[PDB]
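Visitor: I'd like to ask some things about the structure below.
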Amino acid sequence: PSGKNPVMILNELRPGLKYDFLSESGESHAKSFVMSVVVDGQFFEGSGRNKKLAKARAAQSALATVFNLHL
């Protein structure tokens, strides 16, 4: 990431996407919350200690792919 938190970029850019909110990538002790995105006919999952990081992971994956598509 650069300029902002990556969630915020993917948010601003939002090319045509939708978010799913999932719990459960664990561990059962300090936790992972899971964010799924569907974008350009493409699908990603990102596991983070909360949405500020789950979305960051999901965003980062999507960002890399779709920006390689130039989309």
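Residue numbering for chain A follows Swiss-Prot, covering 231-301 in order.
Cβ atoms here come from the backbone N, Cα and C positions, even for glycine.
Below are the features listed in Swiss-Prot for this protein:
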DOMAIN    231-298  domain 'DRBM 2'
MUTAGEN   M238 to A  Strongly reduced RNA editing activity
MUTAGEN   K281 to A  Reduced RNA editing activity; when associated with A-128
Visitor: Please list residues from the chain of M238 (mutagenesis position) whose Cβ is under 8 angstroms from its Cβ, counting only those at least six apart in sequence.
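Guide: For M238 (mutagenesis position), no residue qualifies.
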Visitor: Name, in the order they occur in the sequence, the residues of the same chain whose CB lies under 8 A from the CB of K281 (mutagenesis position) and which sit 6 or more residues away.
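Guide: Spatial neighbours, sequence-distant, of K281 (mutagenesis position): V237, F251, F263, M265.
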Visitor: Count the residues of the domain 'DRBM 2' (231-298) that DSSP assigns to helix (H, G, I), to strand (E, B) and to coil, and report the three numbers in that order.
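Guide: Going by DSSP assignments, the domain 'DRBM 2' (231-298) contains 26 helix, 18 strand, 24 coil.
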